Amino acid sequence: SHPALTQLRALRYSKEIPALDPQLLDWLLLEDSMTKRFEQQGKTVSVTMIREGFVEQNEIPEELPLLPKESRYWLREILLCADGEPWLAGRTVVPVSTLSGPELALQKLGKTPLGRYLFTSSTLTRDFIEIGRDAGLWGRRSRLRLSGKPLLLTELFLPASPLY
């Protein structure tokens, strides 16, 4: 529970990517989490854990239509900070069947920030990405696949971030 995650949950998406300026699209369509691109600004990046745990279908209404229907999912809600300053709120939902092989490590990642750099033995692909907005702020949701196994990642870009 946290104001930034409430804001993340209020994001309204468009099926079609809006015709935004190139610099903003570069950020929004990045094919990775923001961990390294935020480090690129000359910052240390850390994760503040807001919520970590297994949840059933009733707790993932926004992600359920985009994921396999299973008994359980791993839910990971975080604040991503740059030199301690919150820059993004993230909410990842992982169907438990995706937690196999190298991917079981997703459940024990803890405060290590997500990013392609962690996926040293699996192929990463994205088959869905939509940009959303909530009261002046931008966010996005993506369906990513690791060895073809899906997970949903939703990100809210806080105004402290360089997208603004």
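The numbers used for chain A are those of Swiss-Prot, and the residues that appear cover 2-165, in sequence.
Structure method, as recorded: X-ray crystallography, 1.7 Å.
Heads up, the Cβ atoms here are built off N, Cα and C, so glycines get one too.
Here's what Swiss-Prot has on this protein:
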BINDING   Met35, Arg77, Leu115, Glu156  substrate binding site
MUTAGEN   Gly91 to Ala  Increases the inhibition by product by about 40%. No effect on substrate affinity
MUTAGEN   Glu156 to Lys  Loss of activity
Neighbourhood of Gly91 (mutagenesis position) by C-beta distance under 8 A, where only residues 6 or more apart in the same chain count:
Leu9, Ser34, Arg77, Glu78, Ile79, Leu80, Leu81, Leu115, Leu154, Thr155, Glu156, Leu157
Check each residue in the chain of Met35 (substrate binding site) that is at least six apart in sequence and keep those whose C-beta is under 8 Å from its C-beta; list them in sequence order.
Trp28, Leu81, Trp88, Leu89, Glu156, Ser162
Which number gives the other C-beta atoms within 10 angstroms of the C-beta of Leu115 (substrate binding site), all protein chains shown included?
22
For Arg77 (substrate binding site), what is the tally of other C-beta atoms lying within 10 angstroms of its C-beta?
23
In the three-state scheme derived from DSSP, which category covers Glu156 (mutagenesis position)?
strand
Have a look around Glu156 (mutagenesis position) and count the other CB atoms within 10 A of its CB, chains all included.
24
